[PDB]
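J.: Please see the structure below; I have some questions.
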Amino acid sequence: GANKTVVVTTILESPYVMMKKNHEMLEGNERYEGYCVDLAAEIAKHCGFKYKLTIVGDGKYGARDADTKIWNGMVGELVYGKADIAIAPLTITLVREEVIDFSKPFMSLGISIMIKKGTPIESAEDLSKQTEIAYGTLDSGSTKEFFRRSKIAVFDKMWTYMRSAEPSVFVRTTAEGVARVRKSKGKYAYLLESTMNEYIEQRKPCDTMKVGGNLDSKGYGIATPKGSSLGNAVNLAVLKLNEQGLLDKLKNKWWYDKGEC
Amino acid sequence: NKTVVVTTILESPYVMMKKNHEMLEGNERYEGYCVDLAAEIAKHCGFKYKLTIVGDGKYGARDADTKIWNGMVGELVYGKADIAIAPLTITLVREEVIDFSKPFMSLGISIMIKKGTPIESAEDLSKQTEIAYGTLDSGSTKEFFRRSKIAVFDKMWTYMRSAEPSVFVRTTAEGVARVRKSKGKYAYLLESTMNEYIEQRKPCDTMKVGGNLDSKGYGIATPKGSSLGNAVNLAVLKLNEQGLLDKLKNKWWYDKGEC
Ligand SMILES: COc1cccc(Oc2ccc3c(c2)S(=O)(=O)NCN3C2CC2)c1
Ligand SMILES: N[C@@H](CCC(=O)O)C(=O)O
Ligand SMILES: N[C@@H](CCC(=O)O)C(=O)O
Ligand SMILES: [Zn+2]
Ligand SMILES: [Zn+2]
Ligand SMILES: [Zn+2]
Ligand SMILES: [Zn+2]
Ligand SMILES: [Zn+2]
Ligand SMILES: [Zn+2]
Ligand SMILES: [Zn+2]
Ligand SMILES: [Zn+2]
Ligand SMILES: [Zn+2]
């Protein structure tokens with residue numbers, strides 16, 4: 001009893017969560033729009049709770065600091081009791097599954113390569129066998145951890161280069177990585193999840209593209225604190241929304257119906 | 001320590017009898033993707049296991065009258081097996097009665113045709129009658145069409161449920177054989193994983209057409225509340241991140257390709 005408003009942590013990442021044009025004249029959840037905003041409303045309706053969308057303070061997805069062992073990002077918000085649920089493009093990983101709970105995945109993705117159109121790169125192998133074109137990943141994300149922990153020859157070779165490249169090839173936000181690709185005249189390639197790659201490919205000035213296949217296969221899941229009673233209902237809601245076609249409808253809405261290319 | 005009873009199903013390339021199975025015993029009789037996966041799961045979770053083929057040869061559905069589950073799902077629900085390692089699709093109705101690990105393989109419903117059949121999509125199938133089409137019985141694909149309100153898929157279900165003779169088959173092998181002997185007058189709706197495998201096997205006379213109708217995955221299943229669920233789930237995530245699952249897929253789908 002005593003129903004409480006569910007605190008939802010999320011992250012400003014297009015097209016998942018974006019500020020509306022007139023957000024300063026709106027209140028509460030009405031300030032935001034996007035895929036995860038639509039998904040949050042549906043999860044809440046089917047689970048029967050009220051909620052409040054909050055943007056993660058440090059703007060990070062979630063990683064454990066090697067020195068302090070403290071989790072940052074949305075994962076930290078769940079681990080340390082600042083939020084009840086995370087509805088965001090948060091990647092299911094083993095290290096995260098040990099400290100938080102994930103629903104079954106609501107979106108599939110893989111690590112992919114973003115290039116400026118015309119860049120002579122077709123695969124991760126191509127990137128690893130050359131030096132003219134620099135490449136990097138997002139900081140404090142699952143893509144960086146993938147390369148740091150990989151024992152696969154090609155990916156290990158890529159990590160050896162990235163960790164020691166100077167100036168740093170890592171970026172603080174996805175928008176920073178895309179801008180770097182666009183302004184580097186083809187001398188920077190960005191490693192990011194296929195979902196964000198495919199979205200940017202459909203946005204003006206339509207000068208980037210996804211090349212090659214995905215480097216791995218994984219999914220985004222809705223996250224709750226370990227043992228939270230909310231996890232069960234949220235998981236069943238994700239499965240219901242997928243089977244009813246809602247997740248496919250939302251992706252088409254925010255990726256391709258709004259495409260500008 | 002108890003030997004874990006694993007329920008599975010004879011379905012290529014997931015679980016197959018070895019060519020020399022007759023002179024082998026126990027788990028050594030079988031080979032395939034899920035046989036390799038079971039060995040890895042058991043290794044990382046630290047248990048011994050016995051592979052057993054589901055008695056009724058079904059994946060799992062609930063009888064509308066008696067409400068009794070059949071197939072591998074029933075074996076878990078009624079205590080005859082400790083874990084199911086098979087191409088078992090994660091679905092809402094199943095998640096209510098059994099536990100699933102995070103998915104170890106992705107797939108979608110797809111269309112298998114005899115090469116040359118004038119069909120390009122599910123929409124094409126729905127707007128005609130010359131070419132019959134159906135699904136596997138007691139599986140998640142049949143439930144998908146039964147429970148779907150999407151116009152095209154609802155229209156397809158109305159035809160399939162009333163089609164005479166029955167368009168449903170008892171096994172995937174029966175559906176594939178029906179496509180191959182129909183001279184292009186039967187199309188089979190099945191999961192993309194099995195479709196893509198058959199496409200690369202002799203006599204190389206079928207193909208997958210169109211995109212997938214949905215997006216879902218296979219999970220390792222355990223009885224609700226089973227102590228194995230936690231370790232199995234972490235094992236799947238570790239095997240994926242290590243690249244083992246991608247290695248096994250290439251081993252059994254495309255390294256085995258004969259077309
Ligand atoms: C290691 O192999 C992997 C990794 C990651 C996902 C996967 O297979 C999927 C893909 C999608 C998917 C499911 C399972 S599900 O059935 O868990 N939920 C419904 N969704 C769709 C809404 C996205 C297989
Ligand atoms: N989705 C990733 C962030 C983006 C990336 O790492 O490429 C995560 O959950 O950490
Ligand atoms: N993988 C399906 C069986 C095959 C199908 O229905 O197409 C299931 O778990 O029911
Ligand atoms: Zn709804
Ligand atoms: Zn090359
Ligand atoms: Zn493309
Ligand atoms: Zn191993
Ligand atoms: Zn292990
Ligand atoms: Zn009956
Ligand atoms: Zn039947
Ligand atoms: Zn209907
Ligand atoms: Zn094809």
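Going from the start of the chain as shown, residues are counted 1 onward.
Per deposition record, X-ray crystallography, 2.0 Å.
For all residues, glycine too, the Cβ spot is worked out from N, Cα and C.
What Swiss-Prot shows for this protein is this:
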BINDING   A:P89, A:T91, A:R96, A:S142, A:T143, A:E193  L-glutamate binding site
MUTAGEN   A:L94 to Y (Swiss-Prot position 504)  Promotes dimerization. Strongly reduced desensitization
MUTAGEN   A:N242 to D (Swiss-Prot position 775)  Increases rate of desensitization
J.: Using C-alpha atoms only, work out the spacing between A:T143 (L-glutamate binding site) and A:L94 (mutagenesis position) and round it to an integer in Å.
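T.: About 13 Å separates the two Cα atoms.
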J.: Applying the rule Cβ within 8 Å of the centroid of the Cβ atoms of A:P89, A:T91, A:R96, A:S142, A:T143, A:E193, what extra residues of the same chain belong around the L-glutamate site?
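T.: Here the non-site neighbours turn out to be A:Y61, A:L90, A:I92, A:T93, A:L109, A:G141, A:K218, A:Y220.
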J.: Can you tell me how many other Cβ atoms are located within 10 Å of the Cβ belonging to A:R96 (L-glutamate binding site)?
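T.: Cβ-Cβ neighbours of A:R96 (L-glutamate binding site) within 10 Å number 26.
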J.: For A:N242 (mutagenesis position), just count the other CB atoms lying within 10 A of its CB, please.
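T.: For A:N242 (mutagenesis position), the count of other Cβ atoms within 10 Å is 21.
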J.: Which of the three DSSP states, helix, strand or coil, fits A:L94 (mutagenesis position)?
T.: helix
J.: So which of these recorded positions, A:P89, A:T91, A:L94, A:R96, A:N242, get their C-beta under 8 angstroms from chain B?
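T.: Listed recorded positions passing the 8 Å Cβ cut to B: A:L94, A:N242.
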J.: Taking a cut-off of under 6 Å between Cβ and any atom of ligand 1, tell me which of the recorded positions A:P89, A:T91, A:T143, A:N242 pass.
T.: A:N242
J.: Provide, as an integer number of angstrom, the distance between the C-alpha atoms of A:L94 (mutagenesis position) and A:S142 (L-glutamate binding site).
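T.: Cα of A:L94 (mutagenesis position) to Cα of A:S142 (L-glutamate binding site) measures 10 Å after rounding.
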J.: Relative to ligand 2, which of the recorded positions A:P89, A:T91, A:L94, A:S142, A:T143, A:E193 have a Cβ found under 6 Å from one of its atoms?
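T.: Within range of ligand 2: A:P89, A:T91, A:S142, A:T143, A:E193.
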J.: Could you tell me the C-alpha distance between A:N242 (mutagenesis position) and A:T91 (L-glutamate binding site) in angstrom, no decimals?
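T.: Rounded to the nearest whole number, the Cα-Cα distance is 18 Å.
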J.: Looking at Cβ-Cβ distances, which residues of the chain lie under 8 angstroms from A:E193 (L-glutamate binding site) while being 6 or more apart from it?
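T.: A:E193 (L-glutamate binding site) has long-range Cβ partners A:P89, A:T91, A:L109, A:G110, A:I111, A:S112, A:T143.
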J.: I'd like the number of other C-beta atoms within 10 A of the C-beta of A:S142 (L-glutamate binding site), please.
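T.: Looking across every protein chain shown, the total is 25.
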J.: Which number gives the other C-beta atoms within 10 angstroms of the C-beta of A:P89 (L-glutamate binding site), all protein chains shown included?
T.: 24
J.: What is the number of other Cβ atoms found within 10 Å of the Cβ of A:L94 (mutagenesis position)?
T.: 19
